[PDB]
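Reviewing the structure listed below.
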Amino acid sequence: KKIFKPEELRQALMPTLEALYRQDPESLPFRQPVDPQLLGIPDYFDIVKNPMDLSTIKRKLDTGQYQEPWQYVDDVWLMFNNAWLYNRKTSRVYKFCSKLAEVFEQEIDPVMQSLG
Ligand SMILES: CCc1c(C(=O)NCc2cccc(Cl)c2)[nH]c(C)c1C(C)=O
């Protein structure tokens, strides 16, 4: 199988992560792990079993925790699916998530074509 070097993945994928961070107001609720106590939603971890957020994805990209590009895509989509699962369709986080997913699909496509 094609082996991806850590810096290869970082150079290719970090710009797609930065594109999500650039989204204001939509990325703000995703820039840090959900804190259910601070946010007053103690049921969060009862519903979301595998939390994910932009800062965790960034740390994983910085520490070589992705061996394949699709593992990175999986974490971004885990973040999205958590927000779509937990939040009501009318909520800001839900609609912001939908916007981030539109941005991400546009950014990741040419990058996947460039990668192996
Ligand atoms: C609703 C809770 C939530 C947040 C969040 O950050 N809230 C505070 C906030 C600050 C600024 C702007 C907004 Cl819209 C919300 N973040 C997540 C991923 C979620 C969930 C549960 O999924």
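Numbering of chain A is taken from Swiss-Prot, so the residues present carry the numbers 1082-1197, in order.
Each Cβ is built from the backbone N, Cα and C atoms, and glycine gets one as well.
According to Swiss-Prot, the protein has these features:
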DOMAIN    1085-1192  domain 'Bromo'
MUTAGEN   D1116 to R  Impairs binding to acetylated histones
MUTAGEN   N1162 to E or R  Abolishes interaction with ASF1A
MUTAGEN   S1179 to I  Impairs interaction with ASF1A
MUTAGEN   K1180 to E  Abolishes interaction with ASF1A
Cβ neighbours of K1180 (mutagenesis position) where a neighbour is any other Cβ within 10 Å: 14
Shortest C-alpha distance to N1162 (mutagenesis position) - which of the mutagenesis positions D1116, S1179, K1180: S1179
For the domain 'Bromo' (1085-1192), the number of residues DSSP places in helix, strand and coil: 70 helix, 0 strand, 38 coil
Set of same-chain residues at least 6 away whose C-beta sits under 8 angstroms from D1116 (mutagenesis position): none
Other CB atoms, at most 10 A from the CB of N1162 (mutagenesis position): 16
